[PDB]
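Contents: one structure, followed by commentary.
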There are 2 protein chains.
Amino acid sequence: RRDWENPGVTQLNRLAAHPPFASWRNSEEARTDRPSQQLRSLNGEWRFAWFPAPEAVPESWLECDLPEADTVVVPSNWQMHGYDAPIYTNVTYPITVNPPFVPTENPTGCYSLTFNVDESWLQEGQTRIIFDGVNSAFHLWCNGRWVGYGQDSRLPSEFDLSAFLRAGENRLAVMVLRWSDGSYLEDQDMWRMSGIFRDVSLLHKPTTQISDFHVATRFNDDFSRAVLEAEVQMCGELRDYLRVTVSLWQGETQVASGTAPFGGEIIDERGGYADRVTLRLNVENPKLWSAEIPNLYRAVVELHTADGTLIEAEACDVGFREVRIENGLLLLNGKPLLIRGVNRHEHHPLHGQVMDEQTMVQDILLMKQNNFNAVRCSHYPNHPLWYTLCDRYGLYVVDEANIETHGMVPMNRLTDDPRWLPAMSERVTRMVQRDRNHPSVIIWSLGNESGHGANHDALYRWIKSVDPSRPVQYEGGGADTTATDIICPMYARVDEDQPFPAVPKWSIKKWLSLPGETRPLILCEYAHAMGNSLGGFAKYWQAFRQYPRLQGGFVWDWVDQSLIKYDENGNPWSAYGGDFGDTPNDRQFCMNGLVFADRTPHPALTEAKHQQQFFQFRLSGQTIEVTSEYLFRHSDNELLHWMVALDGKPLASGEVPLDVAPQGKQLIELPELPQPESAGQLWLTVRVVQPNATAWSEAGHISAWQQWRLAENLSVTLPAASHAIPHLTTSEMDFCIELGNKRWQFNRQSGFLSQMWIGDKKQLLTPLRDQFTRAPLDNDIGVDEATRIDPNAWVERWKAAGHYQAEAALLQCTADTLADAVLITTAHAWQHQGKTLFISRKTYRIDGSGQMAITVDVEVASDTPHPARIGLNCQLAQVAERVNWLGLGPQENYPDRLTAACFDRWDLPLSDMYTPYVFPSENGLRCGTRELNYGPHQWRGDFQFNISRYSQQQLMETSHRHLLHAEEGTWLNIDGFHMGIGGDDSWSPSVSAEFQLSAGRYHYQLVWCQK
Amino acid sequence: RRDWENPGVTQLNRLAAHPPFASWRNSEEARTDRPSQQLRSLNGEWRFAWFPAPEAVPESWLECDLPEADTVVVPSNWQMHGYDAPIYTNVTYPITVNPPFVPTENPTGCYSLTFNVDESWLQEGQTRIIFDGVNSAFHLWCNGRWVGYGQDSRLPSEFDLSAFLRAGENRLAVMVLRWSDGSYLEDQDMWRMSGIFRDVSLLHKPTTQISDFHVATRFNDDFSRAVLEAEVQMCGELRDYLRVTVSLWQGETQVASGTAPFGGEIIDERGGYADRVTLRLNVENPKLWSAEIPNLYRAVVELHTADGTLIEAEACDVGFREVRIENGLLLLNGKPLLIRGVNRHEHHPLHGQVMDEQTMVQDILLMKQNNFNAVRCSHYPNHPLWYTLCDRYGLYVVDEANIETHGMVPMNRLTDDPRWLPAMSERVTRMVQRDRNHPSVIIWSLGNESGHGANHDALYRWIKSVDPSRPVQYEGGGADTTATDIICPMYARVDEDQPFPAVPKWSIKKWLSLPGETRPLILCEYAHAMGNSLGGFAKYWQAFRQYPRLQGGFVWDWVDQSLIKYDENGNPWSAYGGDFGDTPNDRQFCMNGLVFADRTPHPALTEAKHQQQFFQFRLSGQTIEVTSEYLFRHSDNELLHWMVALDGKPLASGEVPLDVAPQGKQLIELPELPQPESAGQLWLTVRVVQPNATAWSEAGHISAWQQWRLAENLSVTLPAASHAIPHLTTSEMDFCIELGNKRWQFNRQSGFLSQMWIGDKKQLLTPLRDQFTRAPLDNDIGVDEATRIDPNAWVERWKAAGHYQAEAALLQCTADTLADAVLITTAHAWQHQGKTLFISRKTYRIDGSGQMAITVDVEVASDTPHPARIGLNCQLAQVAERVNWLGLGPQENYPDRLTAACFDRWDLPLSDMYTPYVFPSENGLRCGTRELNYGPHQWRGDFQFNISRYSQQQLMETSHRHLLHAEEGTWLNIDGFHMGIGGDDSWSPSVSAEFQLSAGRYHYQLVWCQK
Ligand SMILES: [Mg+2]
Ligand SMILES: [Mg+2]
Ligand SMILES: [Mg+2]
Ligand SMILES: [Mg+2]
Ligand SMILES: [Mg+2]
Ligand SMILES: [Mg+2]
Ligand SMILES: [Mg+2]
Ligand SMILES: [Mg+2]
Ligand code: NA
Ligand code: NA
Ligand code: NA
Ligand code: NA
Ligand code: NA
Ligand code: NA
Ligand code: NA
Ligand code: NA
């Protein structure tokens, strides 16, 4: 019947959706959340054979294992075992757009398992199989007989096997299709994979059973009284002796309990639900759930006879919290939230889209350690364990339906079509039925990038009707449609409007106050963290803090979707789109994470942590004012450490207990600090330290920091009068300068310093030259292709203007002998096709102390695109182990992403001065640097620098980090000025005006000496 | 696969729904609505075989005609051809409630047709087959090859036959199932039938085609300017040369036109619809559509080339009107509606549920002639022609989705279940897609009696999104849920609350002003017209007129659902539930009509016509004030006739043209009327007559009437002195009175007048006795049955109290001789089990003029249920041809249903004094009667009476009208007092307090003489 090419058939013989069941037959096991004998895992070694189409599958496979089959681990994606290629495409569907049809060549995965069933399971009750995740559609047979069919890759499909099984050995056969009509609703920007990629389980339920239960918590005005309402539904043999008991536990203490027979209130002319009961439990002074303090109770639902026979028990964690929107604000337990969120795909570099507990916990720990309090399930319901972990560790969750039709033209072509309403309804309704009891879920989402269709409006109303406890949001069709309670745009900028036709992205500040608008605004996606990014992140956070109705957002996104491949030597490397022969593909656009695929942080993670801090600081004279942004908790695991240093030299430090109420303030007066006689800038650094370990952090965890300049004493002392005078030697081709053990050589044809000697050892492999370009960042490139040129992207503007190919023409090169120095004066013009782009005028003053003072003045043509940098570069002959600097660090920082960096004396291995972005670009810059030390060299001034074994040219020319080779010596880039990195999005120019090098004239000065 | 036991499969290979198409290939034929050669009817003689289940159908039937098959007319219901029994059940499902399963014995109708097509249809283009109505589900084969499957009995199912067609003879095979999962949504209170019961057609469209079009009309503040917006969608290959023109025609004049290429506005990030276009046409001073003046334009939609070649055209009638709810009022073109509505099922006594143009037109004519302006499609989409007729004749329509789940427990079991959302959605969405261009449709309804579920809220929102031009209503779950724009209760009473748990029926006046309530109230069902009913109808209309937000209602219902059966002699009779061996059944509950099945009016229809009049009248002195209730039309076809009569004798008359603006008033001063010295009451009668014929009425049509009492001159003159004196003869057993040739005999054992003679001829066949009971009306019975007794019903209260069994104990019987008269005095006690129910005290005075004056004083025990009547009855020996009376008439009238009746001298054949209700009961009463003449007899007083060949006993004991036999002589019932008939509903006591006989003591007087 080709059910996989029919959106009218999304399942056959599939059981109703419900909250997580375990069918405990002992109430104490249910209370403690211990394993249930009635819930078995079928994970492990299965048999697998790959076919190019379902028509290629032999009939014998239904009755008998195929000899050519392999033994593989389940859950798995079959692409991860090498059976066919994973495909990375963003918007464009991986199949021809011809709904509801899929390709005749439809990769088919034939899974089978021989497994044991105990006689006891078949003597009574009901045995069901549960497939938590099958991508994208499947038929199931048991012992050769057809059972049913399922679609929706991201929710459990359950089938009754009671009539199919025999005692002892049984065989399942599962035919999994890569493509189905469901694929039209699964166009998320991610790797396209397939298989049985979540858990498989066997569940025994009694004939008379709990078939559904809902838990709600309502509160009085000040949250001092609550009512827990539990609606319980049964299936099977309905009798007067039946009862439900709901008991509520706080650890080992029972706080509340209620018992009732079945038979709900009358609801209409035909009566009520005889198979339902609602229990209402009064709870005095409930401990409330938040991401700050994830207080949980345990609810045990016992189905039993009145006279005391437990039939079965189910249970869940209960978090007492109210979510409501009032007067334009999203409130949790009466207080306005500030969402420090991130979007998180389910991705593992080795296992693909298979999730494990260890990876989930690792992610949650890192998120909380970096001041995140919220996660969006981009863009599908997650593995069931995710919600349990968010309940327990404390993260707010946006649970999102598995509906994305991005590649349709227009985007709402399916979502406005009533014929696709059934398929869409199932993806929304079965999510809600599964996840509605989790306190961590605070907002429902209708899916992602599917335009706005009448189906969205219908399903919005459905959710509002069945679950009034949670707002519903949806970004499609302009972010503020009738299908959303929250204005939830993606990549709307802070101040700048983007007035696209039909779906404009207004400035978020402006959006709030459009005529008639009252809703809160929380960005579903913002700060696109692709490669060297998160420029302008601080601008979002300032706006969030200033505007009550700007309640935060979810960063895009958590983890790079890179996959591991192996070279000829068997060494692993990170692969992206196209690396598996997948075509068409979207190359590196799958890597947008704050962390690498192996969960190593990108530098941008520290900027997020800092801007998302829960304590705010102000300094007034000697007094530090600390303000708490916590809504519910006191600062009961926090001390403030302070330190004052003079140009990195510690002068005084202390620690003070933090005792701040939520939303409260504490004033801390610093002790009397002695005025230092020595020249330099005094800097105050404060850090909030957590003395005690928590569920999510180690003792000594730093949660917040801030820095201020204190008193500065400008140096007025003159350097000691030099004994010697440098000697100049002139030839037609060179100016040569000598002083003691030092020599400098300036080439008179090029006008550059071409060599230096310390003692007898040469210092340069390439001359010291101006540099006005950078190896383009992902944000500089956007959607620019070799086959599809985007002329608006920064890289294309620079290329078209000739920035990368401009040749220095020498205008002036002179030498003068002074009383105590030699002065070299140069001027160069950079030209492309008769156009002068830049002029650089320099002096080099070499004095009797051996120091070389370099003054640089640059003119930039007003009509050329603003340059990426204004600086110098050279390749140093030496490779040293360490890099030591006085300036911002320790991590990579750029002009629009340097708030997290602190001014101090930093010392790192050379390798740490390179950031291994999978797609290579300009990287490793440190800004605000006053002194740099490397080998025998010292540079002083006020500059930005990077230092590495890789030239800008190599970074520019290499597509993958594993293909980079260390060059001879060390490439040094020292910039007077560097352009912002941007990142509001990564497909259009996003560098704000104040971070563009538009001044026309630029001045910087450096001293180069030997330390 | 048993697709008929799966609510997830409602169709296979079915084409999208759309407005009525004809694929005109000539624009003038489209404009004039003439036949299209591309649309063929397949109605006529088909081959048919009946089977007990689909499993019994032989495979050979797919390939060739079954020899055992019969030739039958299609469309038809196979029950009407006698292949199996139609079932009448109200609430209880006709199948075991076990969703989604149906009985294994599932009557299966195998239809086939041999046909050929035009050569050119085999050449190119798309040939589809359209089944307008198949009950309840079907599979389709063409030339032995399976095509598809369909459900929903009340909307067209269309399938592409292009790839199945062959040269020469083709064969259709249609397997129709009586029961399917669709049956769970089709539990309407009606006969349960099956088959291909609406049209079958073939439609040949081009491959490049108009696939959908929507027409909208928006207005400025005073309706002097309109914009017609037409959205047009195509299927097939897009070409740059393609255009759409929409032209608007007022008869033969083109008033507006717009032309554009395809390609709609940008709607999201992916662009717009390249396969759609919206045309906007400015219309100055549009003629507006209303039921009062159904002004229509013709919209012609042409798919054509830029250089003028027509590809195809579609078209519809356009009515310019705005429907909105504002400030709690339902407005049409800015004016508040008063709905004079009726519910109408599609029913024919011979053809079952097959509708034809002639019957539809007959219904509309009768509805408009009886002052109805609105119809509710209870409870499913109607035959497509219905809406066209309502567009053109002018009736407001509520279009209702084919969803009723009344028999579920509770009522919302399916409608609150997300697994039934897909099946429900199609029944709503496909109705809107079909009917949205009809101006007569002003309100969408989500179905009937299915409780209130989340699926209702979802679909409510879907309609509001897709079609903002019409309010959405739904009565289920308490009539004021979140799924309705209009408070739309069924059988809510005017003043009396019915505070049922969960779903109370408040007094409609009270309902409006409940805290927070703002919506209009229009009863979806009221005034249940079952048998002798419509008591208290005037109370509704008084309330509707007084309360702005009470905007009327829909009477239940238009036509009795009786079916024709034939007796042994071939004579037809009207049959109801159970008469076909159908069991369980709900007997006469299928007959609730204002008209009989053959469209003959019940007496109740005139009460409806009168109360629904469009002119209101007041009298002050000699001035008649006429007020128009029309919203839009002037009284341009109206003449007022007035007449004054003294006790039925015409005294003066005249006529005046009505010249009244909508909502306006006209004063008409009556001339100087001559004062009659002759005693009696003067009565004024006015009637509004339409001099000119219309589309819906004949010349001379009476649309309104009213009566007033004018001057009364009481008679003070004494009658002529008696010439003779009556003589008394006494025996132990009798008092006999003689005067001339007249004799009266009073039985001294019984205490009643047992005989009268004129000469030798006996006048009585049964003695003249008190009567306190009536043959129970349907309203007296309710849901009371032999198997399940309902003690609250009036009939059960009367039976339990012994009213029907009470025996007359004689207390007193005396005779006195006066100066000119003989006086008989009697007293009787009616008792049951020692309890005295009633006491009757009488005097009979027989004077020398031969007149018998009867004075009756009755005492009714306060603790007995109030009696049905207080009167006398006898069986007269005489059978005469005519009945002449001075009182209310000419039609049957009761105390709570007599406003339409007029006081005058009436003269009818005896048969007209009997109302042939299919279920026999008390009938034919006429009230307010001062004089009754029958043969030689005259009765005078102030009484109610009925007169017929049927005793109350026979009417009470006979289940069907055709089983009644004329008894010897004539049964006369003369009541001093008669109880109301009620009818607010027919399953609970509904007679209002003021019409119950609760006064305890009653007096009346009569004179019996020979004329
Ligand atoms: Mg499918
Ligand atoms: Mg216990
Ligand atoms: Mg046993
Ligand atoms: Mg997308
Ligand atoms: Mg700072
Ligand atoms: Mg079905
Ligand atoms: Mg019903
Ligand atoms: Mg009247
Ligand atoms: Na805010
Ligand atoms: Na991406
Ligand atoms: Na503390
Ligand atoms: Na690169
Ligand atoms: Na009204
Ligand atoms: Na009925
Ligand atoms: Na007139
Ligand atoms: Na009867």
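Chain B is numbered as in Swiss-Prot; shown residues: 14-1024, in order.
We read in the header that X-ray crystallography, 1.9 Å was used to get this structure.
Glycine is treated like the rest: Cβ placed from N, Cα and C.
B:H541 (mutagenesis position) counts 23 other C-beta atoms within 10 Å of its own C-beta, drawing on all protein chains shown. The annotation substrate binding site is assigned in Swiss-Prot to B:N103, B:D202, B:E462, B:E538, B:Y539, B:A540, B:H541, B:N605, B:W1000.
Experimental mutagenesis at this site is recorded by Swiss-Prot as B:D202 to F, annotated: Obliterates all binding and catalysis. Annotation note: B:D202 (mutagenesis position) sits in a coil segment as assigned by DSSP.
Among the mutagenesis results in Swiss-Prot, B:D202 to E or N has the note: Causes a significant decrease in binding affinity in the absence of monovalent cations or in the presence of potassium ions, but only a moderate decrease in the presence of sodium ions. The residue drawn here is the original one. Here the Cβ of B:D202 (mutagenesis position) has 22 other Cβ atoms within 10 Å, regardless of which shown protein chain they belong to.
According to Swiss-Prot, the experimentally introduced change B:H358 to D, F, L or N is described as follows: Less stable to heat than wild-type. Causes significant destabilizations of the first transition state. The local packing around B:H358 (mutagenesis position), expressed as other Cβ atoms within 10 Å of its Cβ over all shown chains, amounts to 22.
For the mutagenesis of B:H392 to E, F or K, Swiss-Prot gives this note: Essentially inactive unless very rapid purification. Causes very large destabilizations of the transition state. The structure shown keeps the original residue. DSSP classifies B:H392 (mutagenesis position) as coil under the three-state reduction. Within its own chain, B:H392 (mutagenesis position) has B:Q201, B:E413, B:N415, B:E417, B:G460, B:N461, B:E462 as residues 6 or more apart in sequence whose C-beta sits under 8 angstroms from its own.
For B:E417 (Mg(2+) 1 binding site), other Cβ atoms within 10 Å of its Cβ number 25. Following the DSSP three-state reduction, the secondary structure of B:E417 (Mg(2+) 1 binding site) is strand. The Mg(2+) 1 binding site feature in Swiss-Prot is assigned to B:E417, B:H419, B:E462; the stated evidence is experimental evidence.
The note that Swiss-Prot attaches to the published mutagenesis B:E462 to H is: Slowly inactivates galactosidase activity by reducing the binding of magnesium. It increases binding specificity. Under the three-state DSSP scheme, B:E462 (mutagenesis position) falls in the coil class.
Annotation note: B:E538 (mutagenesis position) sits in a strand segment as assigned by DSSP. Other C-beta atoms found within 10 angstroms of the C-beta of B:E538 (mutagenesis position) number 25, with every protein chain shown included. According to Swiss-Prot, the mutagenesis experiment B:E538 to Q carries the following note: 10000-fold decrease in the beta-galactosidase activity.
Annotated active site, nucleophile per Swiss-Prot: B:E538, in sequence order.
Under the heading of mutagenesis, Swiss-Prot lists B:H541 to E, F or N and annotates it as follows: Poorly reactive with galactosyl substrates. Less stable to heat than wild-type.
In the three-state DSSP scheme, B:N598 (Mg(2+) 2 binding site) is classed as coil. The Cβ of B:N598 (Mg(2+) 2 binding site) has 20 other Cβ atoms within 10 Å, all protein chains considered. Marked as Mg(2+) 2 binding site by Swiss-Prot on the basis of experimental evidence: B:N598.
Recorded in Swiss-Prot as a mutagenesis result, B:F602 to A carries the remark: Decreases the stability of the loop 794-804. Sequence-distant neighbours of B:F602 (mutagenesis position) (same chain, six or more apart, CB under 8 Å from its CB) are B:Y101, B:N103, B:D202, B:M543, B:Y589, B:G590, B:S999, listed in sequence order.
Long-range Cβ proximity for B:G795 (mutagenesis position), meaning a same-chain Cβ under 8 A and a gap of 6 or more residues, is found for B:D803, B:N805, B:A806, B:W807, B:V808, B:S999, B:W1000, B:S1001, B:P1002. Swiss-Prot documents B:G795 to A as a published mutagenesis change and attaches the note It forces the apoenzyme to adopt the closed rather than the open conformation. Reduces the binding affinity.
Swiss-Prot lists B:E798 to D or Q among its mutagenesis entries, and the accompanying note reads: Small increase of the catalytic efficiency, when the sodium concentration increases. A coil conformation is recorded for B:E798 (mutagenesis position) in the three-state DSSP classification, outside any helix or strand.
Look at B:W1000 (mutagenesis position): DSSP puts it in coil. Among the mutagenesis experiments that Swiss-Prot reports, B:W1000 to F, G, L or T is described with the note: Decreases affinity for substrate.
The recorded positions considered are B:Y539, B:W1000; of these, B:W1000 has the fewest other C-beta atoms within 10 angstroms of its C-beta. Looking at B:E798 (mutagenesis position) and B:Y539 (substrate binding site), their Cα atoms lie 24 Å from each other. Here the Cβ of B:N103 (substrate binding site) has 19 other Cβ atoms within 10 Å, regardless of which shown protein chain they belong to. Closeness to ligand 16 is met by none of the recorded positions B:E417, B:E538, B:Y539, B:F602, B:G795, no Cβ falling under 6 Å from the molecule. Neighbouring residues of the recorded Mg(2+) 1 site, listed in sequence order and excluding B:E417, B:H419, B:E462, comprise B:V104, B:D200, B:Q201, B:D202, B:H392, B:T418, B:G420, B:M424, B:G460, B:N461, B:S463, B:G489 (Cβ within 8 Å of the Cβ centroid). Calculated from their C-alpha atoms, the gap between B:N598 (Mg(2+) 2 binding site) and B:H541 (mutagenesis position) amounts to 20 Å. Listed in sequence order, B:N103, B:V104, B:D200, B:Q201, B:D202, B:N461, B:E462, B:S463 are the same-chain residues six or more apart from B:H419 (Mg(2+) 1 binding site) with CB atoms under 8 A from its CB. Among the residues B:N103, B:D202, B:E462, B:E538, B:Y539, B:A540, B:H541, B:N605, B:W1000 said to bind substrate, no two Cα atoms are farther apart than 18 Å.
Just so you know, of the mutagenesis positions B:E462, B:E798, the Cβ with the fewest other Cβ atoms around it within 10 Å is the one at B:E798. The two recorded residues, B:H358 (mutagenesis position) and B:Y539 (substrate binding site), have Cα atoms 15 Å apart.
In this structure, B:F602 are the mutagenesis positions from B:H541, B:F602, B:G795 whose C-beta falls under 6 Å of some atom of ligand 14.
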